[PDB]
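The structure appears below as structure tokens.
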Protein chains: 4
Amino acid sequence: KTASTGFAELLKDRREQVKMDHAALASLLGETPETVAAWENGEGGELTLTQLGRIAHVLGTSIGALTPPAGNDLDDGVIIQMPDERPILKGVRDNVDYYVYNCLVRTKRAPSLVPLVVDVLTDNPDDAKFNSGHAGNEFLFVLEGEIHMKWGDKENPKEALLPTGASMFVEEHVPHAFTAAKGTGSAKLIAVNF
Amino acid sequence: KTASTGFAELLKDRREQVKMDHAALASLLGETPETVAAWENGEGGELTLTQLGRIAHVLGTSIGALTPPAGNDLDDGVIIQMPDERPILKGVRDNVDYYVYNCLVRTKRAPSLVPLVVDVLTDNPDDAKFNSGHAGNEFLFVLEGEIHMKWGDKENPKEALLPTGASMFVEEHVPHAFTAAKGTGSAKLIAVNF
Amino acid sequence: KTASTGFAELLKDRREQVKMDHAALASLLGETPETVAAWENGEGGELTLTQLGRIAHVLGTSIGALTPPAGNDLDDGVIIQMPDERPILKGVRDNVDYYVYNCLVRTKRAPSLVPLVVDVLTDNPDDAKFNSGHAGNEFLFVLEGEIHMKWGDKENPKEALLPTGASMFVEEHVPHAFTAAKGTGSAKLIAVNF
Amino acid sequence: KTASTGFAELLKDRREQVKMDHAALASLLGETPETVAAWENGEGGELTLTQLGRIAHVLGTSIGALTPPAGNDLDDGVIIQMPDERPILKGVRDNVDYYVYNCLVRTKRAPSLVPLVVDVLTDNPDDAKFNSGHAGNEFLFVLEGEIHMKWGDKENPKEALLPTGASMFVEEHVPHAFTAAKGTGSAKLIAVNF
Ligand SMILES: [Zn+2]
Ligand SMILES: [Zn+2]
Ligand SMILES: [Zn+2]
Ligand SMILES: [Zn+2]
């Protein structure tokens, strides 16, 4: 259920794994055995980030190992997003819009999944500003218009024109950027990070 | 480079890991030490599936541990597919088409990625035929028309109508099926397995 | 500083991954954009477990995804423990008054590794108490004496008498128990959870 | 039968995953659809490594993805080895005439686990030969005698004298070497690669 119940269970598991009783762990943390027992009873909700770091350190592990997974936001395995629900960020430079990021469905059961419908408002490939590469892989599909894609080394990019209906895979960590094809107005693509 | 060079390297690595010399391994396989040495020199290309199974067995591991990864088909991190390249399978029952699967870009660097543009030709939800669930997660986005989605238990499904622009996530192993909404003709969606 | 600095970096990365600016995230949390900026400037150390849970929730991920890995406690890839250094622990749960845990080297670079010299002071197999299995796999080696091992179904167990020098592998989740062989007084095992 | 039967199942699954019918795959391979059907009916056992490579290639995946995991050699989750059963191996590469490898229990359920009793017959640290590091992590325990360990840069190494009962962790890829301490004749270690 909660961060605190998750932590209570996982803390007890780890403490037992390294064969410490409450007193042994407490002696490493500037607490009483009673307080450690309280954490395992679900009373750790007010522990700070700093405190959690020290707990993980003395237990030879990470805060992540002591906290629950993201959770389950699915309806028997599925989640649906209607179009009007989409979060929207505008990619703006000096009060001029270059991209509109229309956010599609996401889920705590697969946190790396970030699908977007991207409206590409610049058709000047000079405006392409390289990112530093994504943490995960990405699948792209051109919905409207024509895309001018650049990738690799921002000072020596590989480039390609993608017509409507083209699809593309970009591996994790590969820097890239795109605009609409020179003079062609606007384009639209779906980008699925995963 | 090759299956055989990959195998030669990986076989040597595993043999060394379990501290066997050529003679020790050969004595387990009905071969000479010379033949084992030949495999590690790249001469294993004619080994059969059955033979590879026995080699993996005596080395306490899998055929996969002894064979190279899928390979690299990327162009500095990227691969692009033009629309006319798409492989196409028709979902047919008794010479009547129900689905057209239009295959988008794939890569050996992420073999589970299988993106499709799916043309949905049936608009009778009675025609929905449940699969048994996918091995991986799936992201769907309705491109045209309206989809009638069913999921979960084929004898008691959860159901939802997805308008154009709706998006959906279906977790691995969840059985599902879809048609166009009753009487609405045809629909189209993009489905990205990953 | 490690926890707050790592959180600052990972928070920024995730917020950017899901196309939120400071104001967007701030709104979802009921905070100001300046508060979010401060967290990304390393000022998140006093955030509570419960608060971290809410930040993870709105970002559709886990606290683990927003906090750094365990850290590095190795000396150019190695850590050593001298025999005088071992934590000597009485044990936890069922295995306390008749088992002494001499804790061997551990590292945050492999948190699941928990090696122990277990002094086994009970020689009554009849009184052996089953656990409910370990979270990970276990390798064991009989250092001294003779071990009476039991595993599987506590009501109808598999058993083995293991002389000095015997070795064993126990898969994750398999319930088991050990005493010294009947009447032999005591024995010692090295137990390596990994 | 395991290899051919597992291949039959995995081939079918993958072919279906990428929306190919028998004829589609057959064409890509230059075979008939009946040949592909026969493979999916368990008749692939005489397929060569090179042929398996071509099938994997056209299916955009690895041979590993098309072949079964190592298999199960456990007795209700456990495997045991008596001391009389150990393979005694002379060693490989640099570590042969002055090291005896007494191979401890292994399992296909954890193929990376390679535990050894290493009899260390050299007591000249000066002659210690570095490896280039192991593929996985290693835990060690000094069973007998006194070990002189070296690691890191062979030209300017870190070193430790490790009495009986000392324990050590060596991360993957870290070069290292051991002899007995100068003039002490011999020593024994348990080395657990995992
Ligand atoms: Zn991108
Ligand atoms: Zn599906
Ligand atoms: Zn155990
Ligand atoms: Zn080693």
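All chain C residue numbers match Swiss-Prot; in order, they span 5-198.
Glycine is no exception: its Cβ is also placed from the backbone N, Cα and C atoms.
Sequence-distant contacts of C:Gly137 (substrate binding site), defined as residues of its own chain at least six apart whose C-beta falls under 8 angstroms from its C-beta, comprise C:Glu176, C:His177, C:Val178, C:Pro179, C:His180. Under the heading substrate binding site, Swiss-Prot lists C:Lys23, C:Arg97, C:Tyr105, C:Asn135, C:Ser136, C:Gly137, C:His138, C:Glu142.
Within the same chain, residues at least 6 positions away in sequence whose Cβ sits under 8 Å from that of C:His138 (substrate binding site) are C:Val174, C:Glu176, C:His177, C:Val178, C:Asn197. The Fe cation binding site annotation in Swiss-Prot covers C:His138, C:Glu142, C:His180.
Taken from Swiss-Prot, the feature domain 'HTH cro/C1-type' applies to C:15-70, supported by sequence analysis. Applying DSSP to the domain 'HTH cro/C1-type' (C:15-70) sorts its residues as follows: 39 helix, 1 strand, 16 coil.
What Swiss-Prot records for C:136-196 is domain 'Cupin type-2'.
Around the Cβ of C:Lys23 (mutagenesis position), the same chain contributes no residue under 8 angstroms that is 6 or more positions distant in sequence. One mutagenesis experiment catalogued in Swiss-Prot, C:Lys23 to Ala, is accompanied by this note: Abolishes (S)-2-hydroxypropylphosphonic acid epoxidase activity.
Quoted from Swiss-Prot for the published mutagenesis C:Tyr105 to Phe: Abolishes (S)-2-hydroxypropylphosphonic acid epoxidase activity. The 10 Å shell around the Cβ of C:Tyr105 (mutagenesis position) contains 23 further Cβ atoms across the protein chains shown.
Swiss-Prot documents C:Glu142 to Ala as a published mutagenesis change and attaches the note Abolishes (S)-2-hydroxypropylphosphonic acid epoxidase activity. In the three-state DSSP reading, C:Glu142 (mutagenesis position) counts as strand.
Put simply, the two farthest-apart Cα atoms among C:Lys23, C:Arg97, C:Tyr105, C:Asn135, C:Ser136, C:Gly137, C:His138, C:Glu142, the recorded binders of substrate, are 50 Å from each other. In sequence order, C:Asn135, C:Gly137, C:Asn141, C:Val174, C:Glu175, C:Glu176, C:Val178, C:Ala195, C:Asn197 are the same-chain residues whose CB sits within 8 A of the CB centroid of C:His138, C:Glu142, C:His180, the residues recorded for Fe cation being left out.
With a CB cut-off of under 6 A applied against ligand 3, the recorded positions C:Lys23, C:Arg97, C:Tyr105, C:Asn135, C:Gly137, C:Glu142 are reduced to C:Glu142.
Spacing of C:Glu142 (mutagenesis position) relative to C:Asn135 (substrate binding site) is 13 Å (Cα to Cα, whole number). It is 13 Å from the Cα atom of C:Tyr105 (mutagenesis position) to that of C:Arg97 (substrate binding site). Residue counts for the domain 'Cupin type-2' (C:136-196) under DSSP, split into helix (H, G, I), strand (E, B) and coil, are 0 helix, 32 strand, 29 coil. Chain A comes close to C:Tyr105, taken from the recorded positions C:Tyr105, C:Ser136, C:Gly137, C:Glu142, C:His180 by a C-beta to C-beta distance under 8 angstroms. Every protein chain shown contributes to the tally, and the Cβ of C:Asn135 (substrate binding site) ends up with 14 other Cβ atoms within 10 Å. In the structure shown, across all protein chains, C:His180 is the one of the binding-site residues C:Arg97, C:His180 with the greatest number of other Cβ atoms within 10 Å.
Counting only same-chain residues at least 6 apart in sequence, those with a Cβ under 8 Å from the Cβ of C:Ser136 (substrate binding site) are C:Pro179.
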